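Novice: One structure, as structure tokens, below. Some questions next.
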Amino acid sequence: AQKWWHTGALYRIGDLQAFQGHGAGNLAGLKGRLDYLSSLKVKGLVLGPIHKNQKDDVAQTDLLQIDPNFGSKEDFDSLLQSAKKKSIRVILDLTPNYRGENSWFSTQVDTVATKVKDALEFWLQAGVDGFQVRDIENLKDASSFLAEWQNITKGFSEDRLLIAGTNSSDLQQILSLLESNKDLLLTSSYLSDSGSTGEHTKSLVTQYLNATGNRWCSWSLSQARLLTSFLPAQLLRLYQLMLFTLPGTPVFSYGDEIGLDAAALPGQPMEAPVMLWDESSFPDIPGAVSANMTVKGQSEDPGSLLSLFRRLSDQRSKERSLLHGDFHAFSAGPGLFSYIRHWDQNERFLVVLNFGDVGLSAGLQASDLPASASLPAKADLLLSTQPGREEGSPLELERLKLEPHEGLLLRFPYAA
Amino acid sequence: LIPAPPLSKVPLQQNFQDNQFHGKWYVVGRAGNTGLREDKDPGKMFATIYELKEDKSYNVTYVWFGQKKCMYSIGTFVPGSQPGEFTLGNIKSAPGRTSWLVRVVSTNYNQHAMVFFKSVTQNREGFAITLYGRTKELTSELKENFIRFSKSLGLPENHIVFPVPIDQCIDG
């Protein structure tokens, strides 16, 4: 019964050429990366846009035709059938003026909206699993158009998804978009650029859930940009642990799994960096790409960001409490954010996050939770974000001490 | 996919003078199969500094503007078989490791240079060509000479990009 997009992470690929790196940068090349994508346990890919768009020219934009530099309609149908065999879903980005400065054009809004409307049934017939539209701050009467497009997509099948993206970070603006659209999945800047205290992140997360009836939602730092656009390297591991264990669908962009940072090499486009598969990525700068920046190098190191991403994604896509669970937060100290995930009679998870730069005792208070919950004296450590602890062994909960920037994931069974 | 050219198609600058090639070069053009394209953001310009050492190696420093600060990376180019060819030093000896060849194709030392790069990883080869300038801008004619050579090695013109000049960091 549970909808497919509830079952794990979504993975955005906006620039097909930069993702592939080598060769031609087409739909065929993407198909040859599906074994890698399956290794990440991601449940859906968000692709493109890939349609014909003469920059700023409404008449020479056609959402029904693939731009021949990306490949053919036969290459697209082959990509969909191979993704299906690997249990990976496919979402098509239809943002119409993707090659221009304004994504929605500057004129003829009724003509532009009709292009999106008329492309929905065409692509659902081809076998896509849903759609993404971005930059909806620039779309006039967005809440009405989104309701219409949702009703067409769900009318085809309740197992089809519409994702909307906005640059907004404002709670009131987001609430007014969703008021008549309560089931839409929305990505936004709600969590980016508010300074990062443990207490402030706890306030953002709790107030959002309290305002929206604990309904299903996404968790992300942006509608499109990399985590390293917003966060220093020392908080990346902590944020991945939080995103994979909050109640909702986590959404990443290509390279987030290796900590891809556009600033870390000479010559990377700041908003669309080349994916670093191995040390041969940029042959014109010998010595610049080190092994620890790359997919090949990170796959050989149990302590890497990619190894952590893979483990967390595994847990998110198999543990019923992380799939379906309720959520309750503690009010821990300055520096800390801590919470529990729990469902019916399945294994429970405790998450403890130290956002600060000093070592801390957690002194978690049981009475912060509702009367009917309770904690055991000890819980088995599943993992830490930092090396050197004994996994699989119990830790005593009244006594936890966390190092600077450390996150812990603990587990405990259903006891009646 | 575009296969690497044989090294027998790649010219070597005659009579190469290592002491004239030293100093700062701006990366004015980049041609290869990396994902960069003429129809989209080509990136910000960076500099490559060649410091000649007593054993005829170069210490090579890359200088660029990162998020809100200047950024640096350093490596050693070890002389190869002929004057004007180099390899990358301080490389691992595990059997899957990447190796490099650098060949200076054409330079007048005080204005422009074209350099060819080849990587080898297991059985797989990668390549690029760079257009260097002593200044951040070069003439239409010199850029066309670089376009013509890159195309002769099998690259489409849309695989050739010209990074945007900036003033942060790259002018010491």
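Here chain A follows Swiss-Prot for its numbers: 215-630, in order, are the residues you see.
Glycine is no exception: its Cβ is also placed from the backbone N, Cα and C atoms.
Straight out of Swiss-Prot:
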type    : residues        : note
MUTAGEN : A:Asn365 to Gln : Impairs both the stability and the trafficking of SLC3A2 to the plasma membrane; when associated with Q-381; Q-424 and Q-506
MUTAGEN : A:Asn381 to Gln : Impairs both the stability and the trafficking of SLC3A2 to the plasma membrane; when associated with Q-365; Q-424 and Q-506
MUTAGEN : A:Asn424 to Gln : Impairs both the stability and the trafficking of SLC3A2 to the plasma membrane; when associated with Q-365 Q-381 and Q-506
MUTAGEN : A:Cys431 to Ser : No effect on dimerization, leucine uptake or interaction with beta-1 integrins
MUTAGEN : A:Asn506 to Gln : Impairs both the stability and the trafficking of SLC3A2 to the plasma membrane; when associated with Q-365 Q-381 and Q-424
MUTAGEN : A:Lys532 to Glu : Strongly decreased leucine transport activity
Novice: Of the mutagenesis positions A:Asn365, A:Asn381, A:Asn424, A:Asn506, which sits closest to A:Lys532 (mutagenesis position) by Cα distance?
Specialist: A:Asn424
Novice: How far is it from A:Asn424 (mutagenesis position) to A:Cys431 (mutagenesis position), counting Cα to Cα, in Å?
Specialist: 12
Novice: Tell me, how many other CB atoms lie within 10 A of the CB of A:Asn424 (mutagenesis position), whichever protein chain they belong to?
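Specialist: Its Cβ shell of radius 10 Å holds 9 other Cβ atoms.
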Novice: What same-chain residues, at least 6 away in sequence, bring their CB to under 8 Å of the CB of A:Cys431 (mutagenesis position)?
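Specialist: Looking at Cβ-Cβ distances below 8 Å from A:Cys431 (mutagenesis position), excluding near sequence neighbours, one finds A:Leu399, A:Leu400, A:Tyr422, A:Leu423, A:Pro461, A:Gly462, A:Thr463.
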Novice: Once the DSSP letters are reduced so that anything not helix or strand counts as coil, what is A:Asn381 (mutagenesis position)?
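Specialist: For A:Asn381 (mutagenesis position) - judged by DSSP and reduced to three states - the answer is coil.
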Novice: Across all protein chains in the structure, which of the mutagenesis positions A:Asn365, A:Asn506 has the highest Cβ count within 10 Å?
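Specialist: Max Cβ neighbours within 10 Å, all protein chains included: A:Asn506.
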Novice: Quick one: give me the count of other CB atoms within 10 A of the CB of A:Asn381 (mutagenesis position).
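Specialist: Result for A:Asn381 (mutagenesis position): 16 neighbouring Cβ atoms inside 10 Å.
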